[PDB]
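Structure, as structure tokens:
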2 protein chains.
Amino acid sequence: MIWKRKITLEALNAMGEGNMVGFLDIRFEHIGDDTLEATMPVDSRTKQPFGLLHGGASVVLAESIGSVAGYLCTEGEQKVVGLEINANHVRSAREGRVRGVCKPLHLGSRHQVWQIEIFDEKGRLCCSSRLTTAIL
Amino acid sequence: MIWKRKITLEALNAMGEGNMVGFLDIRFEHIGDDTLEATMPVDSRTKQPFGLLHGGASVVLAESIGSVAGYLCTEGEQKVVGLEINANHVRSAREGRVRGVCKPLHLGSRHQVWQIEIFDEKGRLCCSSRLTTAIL
Ligand SMILES: CC(C)(COP(=O)(O)OP(=O)(O)OC[C@H]1O[C@@H](n2cnc3c(N)ncnc32)[C@H](O)[C@@H]1OP(=O)(O)O)[C@@H](O)C(=O)NCCC(=O)NCCSCC(=O)c1ccc(O)cc1O
Ligand SMILES: CC(C)(COP(=O)(O)OP(=O)(O)OC[C@H]1O[C@@H](n2cnc3c(N)ncnc32)[C@H](O)[C@@H]1OP(=O)(O)O)[C@@H](O)C(=O)NCCC(=O)NCCSCC(=O)c1ccc(O)cc1O
């Protein structure tokens, strides 16, 4: 496994309480040996004014999963912050929940790179994102 | 003057009601002849679990300003969607509100490129972002 920090799904989900992760109902649903997965609803909290999932909301999901994945790949008092984030909005979503799957592209001593793909309920790719973190 | 749609600040702010823009108290504060400005709080709705402004929240602001600027540079039943987004998190924001300033880099027939810079209350740059839209 890639993780250096051991965490339960419960404890991972508790991290979001009282911050943006909790406010957007972002829910971590699976911790794999080398992947992390979370879902997020498409509703008033995350839509843009024309009824689509807000592009920014997709990026919130991507940066949330990638950043905490990165954090879990550090140890002790190391911190991880997002340094650069990018995404392509390949398909819109209008309802239900979307699901982001995060995998590592680079796990360095000082930086990491994470790939997050976000799918709708039909397994259709909606957002492809890449996140670069800095380890502090 | 780049705009093709005439809109008041009040009507522009009205667009965000019932969606993520209003939820996060993103407020448009100035419409220039070639710039658009909106602010966003740094609080429990937009922070990450360690107290910083969530990287994705910065992108929510960038996409919210850039996409509607894009829309305001089209006419009639034309639609604008975010296609590609990138953002550099160069300084953390921790309190108050951040201020996003959006300027056009390219205004095309079927695509636009928008630059959004987001500053903290002390005027320091915190996020530098580029949004590419498609006109439908
Ligand atoms: C349009 C693309 C960007 C490019 O692919 P392509 O080759 O150019 O075109 P495709 O052939 O692949 O067609 C794809 C689908 O598009 C539909 N459509 C076509 N024509 C029209 C039309 N005239 N009218 C309507 N729809 C049309 C088609 O029916 C088609 O459906 P299907 O055939 O599949 O049934 C596509 O990748 C896409 O939609 N990505 C998601 C974009 C996204 O959700 N971004 C994030 C959200 S927007 C930013 C935001 O958050 C934001 C924030 C605040 C704010 O104030 C405002 C804000 O905007
Ligand atoms: C520290 C950098 C990463 C590199 O800086 P650089 O290349 O050297 O550039 P500068 O030389 O200009 O330095 C600038 C200022 O920074 C200070 N500074 C330097 N070193 C340290 C340090 N070790 N500690 C503290 N401060 C440090 C410097 O002293 C200087 O301060 P001043 O004295 O001038 O007042 C900086 O670019 C940065 O903080 N970007 C924002 C990151 C961010 O907020 N991302 C988004 C949020 S995190 C991701 C997320 O959303 C997320 C979501 C869910 C989740 O579960 C978890 C999540 O994490």
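Quick check of the header: X-ray crystallography, 1.9 Å.
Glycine residues also receive a Cβ, built from the backbone N, Cα and C atoms like all the rest.
The note that Swiss-Prot attaches to the published mutagenesis B:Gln48 to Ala is: Almost loss of activity with benzoyl-CoA as substrate. According to Swiss-Prot, the mutagenesis experiment B:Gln48 to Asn carries this note: 51-fold decrease in catalytic efficiency toward benzoyl-CoA. Per Swiss-Prot, mutagenesis B:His54 to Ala is noted as: 514-fold decrease in catalytic efficiency toward benzoyl-CoA. Quoted from Swiss-Prot, the note on mutagenesis experiment B:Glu63 to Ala or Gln is: Loss of activity with benzoyl-CoA as substrate. Under the heading active site, nucleophile or proton acceptor, Swiss-Prot lists B:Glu63. For the published mutagenesis B:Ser64 to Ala, Swiss-Prot gives the following note: Almost no change in catalytic efficiency toward benzoyl-CoA. Swiss-Prot gives this note for the published mutagenesis B:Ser67 to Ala: Almost no change in catalytic efficiency toward benzoyl-CoA. As a published mutagenesis entry, B:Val68 to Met appears in Swiss-Prot alongside the note: 10-fold decrease in catalytic efficiency toward lauroyl-CoA. Does not affect catalytic efficiency toward 1,4-dihydroxy-2-naphthoyl-CoA and benzoyl-CoA. For B:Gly82, B:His89, B:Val90, B:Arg91, B:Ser92, B:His106, B:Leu107, B:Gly108, B:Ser109, B:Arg110, B:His111, the entry in Swiss-Prot reads substrate binding site. B:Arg91 to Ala appears in Swiss-Prot as a mutagenesis experiment; the accompanying note says: 9-fold decrease in catalytic efficiency toward benzoyl-CoA. Listed in Swiss-Prot is the mutagenesis experiment B:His106 to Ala, annotated as follows: Almost no change in catalytic efficiency toward benzoyl-CoA.
Listed recorded positions (B:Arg91, B:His106, B:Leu107, B:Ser109, B:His111) with a CB under 8 Å from any chain A CB: none.
Within the set of recorded positions B:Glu63, B:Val68, B:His106, B:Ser109, B:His111, no residue has a CB atom less than 6 Å from any atom of ligand 2. Looking at B:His54, B:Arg91, B:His106, the mutagenesis positions in this record, the fewest other C-beta atoms within 10 angstroms of the C-beta turn up around B:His106. Counting in whole angstrom, B:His54 (mutagenesis position) lies 20 from B:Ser67 (mutagenesis position) by their C-alpha atoms. Closest by Cα distance to B:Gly82 (substrate binding site), from the mutagenesis positions B:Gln48, B:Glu63, B:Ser64, B:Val68, B:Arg91, is B:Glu63.
Ranking the recorded positions B:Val68, B:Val90, B:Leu107 by C-beta neighbours within 10 Å puts B:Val68 at the top. Listed recorded positions: B:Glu63, B:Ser64, B:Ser67, B:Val68, B:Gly82, B:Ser92. Those with a CB atom under 6 Å from ligand 1: B:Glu63, B:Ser64, B:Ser67, B:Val68, B:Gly82. Cα-Cα distance from B:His111 (substrate binding site) to B:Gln48 (mutagenesis position): 32 Å (rounded to the nearest whole number). Cβ contacts within 10 Å of B:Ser64 (mutagenesis position), excluding its own Cβ and spanning all protein chains shown: 31. Among the binding-site residues listed here, namely B:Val90, B:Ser92, B:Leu107, B:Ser109, B:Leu107 has its C-alpha nearest to that of B:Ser64 (mutagenesis position).
Of the listed recorded positions, namely B:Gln48, B:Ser67, B:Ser92, B:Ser109, the sparsest Cβ surroundings within 10 Å are found at B:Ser109. The substrate-binding residues named in the record, B:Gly82, B:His89, B:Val90, B:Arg91, B:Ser92, B:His106, B:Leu107, B:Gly108, B:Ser109, B:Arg110, B:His111, extend over a maximum Cα to Cα distance of 36 Å.
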